[PDB]
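Student: Starting off with a structure, shown below.
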Amino acid sequence: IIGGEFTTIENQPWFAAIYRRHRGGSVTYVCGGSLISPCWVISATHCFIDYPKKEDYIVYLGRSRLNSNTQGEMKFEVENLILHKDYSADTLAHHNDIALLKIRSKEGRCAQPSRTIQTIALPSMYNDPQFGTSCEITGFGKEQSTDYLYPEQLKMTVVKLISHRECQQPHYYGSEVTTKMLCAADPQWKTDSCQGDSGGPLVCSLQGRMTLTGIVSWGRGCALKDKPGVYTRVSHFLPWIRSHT
Ligand SMILES: N=C(N)NC(=O)c1nc(-c2cc3c(F)cccc3o2)c(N2CCCCCC2)nc1N
């Protein structure tokens, strides 16, 4: 997250931290995700496509820090890694960038909701907020494009939804953006998602309800003028989600 503010898991208790084990046993951070039910985390396919083996991954819920444990956190293995059959990647864009992880603990349990662990509602179908609505993004991704490290503390920021017609401009992304994607950015291009934020939540208040409107997917650079963050439009994938859960 470029700009924005530090936060803790209580302010985004559906946030899932996804890591991968290496050969030799080192564990590194991969991507964010969102808990949509006790046993299911939703994320981005591009996070896993190069290492598509479920046994390589670890999921934490209730975690506010990257490389130190948070009190009350839960750790899960991945019982099921479901990538979207229609995924593709062009130079920049990723299409159908959506993935489901079924989580199971070593004791065989799903998520127990607590103060630090809660589910996020999915939107009703084809129902998103109007352009210019302020939504929030959360993640452990880079604080600056030039950074070598990820932040140790969880971050969040606010971005405003951009219209398809506007994001369609050649100055913006041309035809790289489809109706299955959403664009969002700061009016000053001052704050944004970045590398390491992929798979995490774009949350909007719709109908008085905090709703998983998007999943961090791609962008050109981070917090660059005319280059918004691009998000998987969750409201266009409900059958896929419903069928696979
Ligand atoms: N909001 C947005 N402008 N960009 C995003 O959301 C974003 N950016 C990036 C991204 C671009 C980029 C860059 F030009 C210089 C330094 C760091 C960068 O990080 C990114 N990367 C992970 C995945 C593919 C591989 C590229 C890296 N993933 C993203 N989701």
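Following Swiss-Prot, chain A residues are numbered 179-423, in order.
When the header is checked for method, it gives X-ray crystallography, 1.9 Å.
Positions of Cβ are set from backbone N, Cα and C atoms, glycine also.
The feature active site, charge relay system is assigned by Swiss-Prot to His224, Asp275, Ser376. Among the mutagenesis entries in Swiss-Prot is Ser323 to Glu, noted as: Abolishes phosphorylation, proadhesive function and ability to induce chemotactic response; when associated with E-158.
Can you tell me where each of these features sits in this structure?
Tutor: In the three-state DSSP classification, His224 (active site, charge relay system) falls within a helix. Sequence-distant contacts (6 or more apart, same chain, Cβ under 8 Å) of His224 (active site, charge relay system) comprise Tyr265, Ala267, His272, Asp275, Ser376, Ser395, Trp396.
DSSP gives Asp275 (active site, charge relay system) a coil state; it is part of no helix or strand.
Listed in sequence order, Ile180, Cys372, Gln373, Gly399, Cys400, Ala401 are the same-chain residues six or more apart from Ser323 (mutagenesis position) with CB atoms under 8 A from its CB. A coil conformation is recorded for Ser323 (mutagenesis position) in the three-state DSSP classification, outside any helix or strand.
Reduced to three states, the DSSP call for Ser376 (active site, charge relay system) is coil. The Cβ neighbour count for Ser376 (active site, charge relay system), using a 10 Å radius over every protein chain in view, is 26.
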